[PDB]
Amino acid sequence: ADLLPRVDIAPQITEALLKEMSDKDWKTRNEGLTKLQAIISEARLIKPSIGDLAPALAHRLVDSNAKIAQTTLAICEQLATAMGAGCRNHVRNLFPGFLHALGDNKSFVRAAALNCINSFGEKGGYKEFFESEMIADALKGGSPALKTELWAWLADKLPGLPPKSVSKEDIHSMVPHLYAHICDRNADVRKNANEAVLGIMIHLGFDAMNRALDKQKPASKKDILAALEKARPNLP
């Protein structure tokens, strides 16, 4: 922890607040989030201890009501700012929900989701995103919009992350999806997955990716190998 004065808001995350947040009526859930927003604003800077709030927010990130889901993204961004480095403590709960919102039909929601991701990344470190196959699981069953956004993000971020901040094994888990999506039926997915080849290789290296190609025997081996060969001369 840094040496800033930080308020512990855990005592304010009451059973009643959580119950209101999870009411069957979306307007009532919204009232809960309204109270939550005020709690965070009034504290300004907070400790990482938030009671059972993180799993509660995770459910709201994937709320069946779009307004609630959007409001929750805004609250998570507010939470990141208030918590600073402590936000890494809650990545396992919240990141899957952020990733899922990247698949939204509406660009402003995808943007809010990206902003949450990058806020948590900057404040708590990107290291916690590359664990437990959260990214691979999102890519796996992913909508075209999600795959488009997520490959762009990986292509953008991986080349600038030091190896210590990225689990090699978690990057390995992305490789089958990379090899499929390089050939995706969707032109945006194809473009962005190809752009991510270099970033993946910066962390795994050519030999490991080529071994994966041989072992996994995906379709279009010639095109996958071509992509690996195209990226290699651009490695650091």
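Here chain A follows Swiss-Prot, giving residues 849-1084 in order.
Note: Cβ is positioned from N, Cα and C throughout, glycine not excepted.
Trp874 to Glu appears in Swiss-Prot as a mutagenesis experiment; the accompanying note says: Impairs microtubule polymerization, decreases microtubule lattice localization.
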Just to be sure I understand the packing, how many Cβ atoms besides its own are within 10 Å of the Cβ of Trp874 (mutagenesis position)?
14
Using DSSP with the three-state reduction, classify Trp874 (mutagenesis position) as helix, strand or coil.
helix
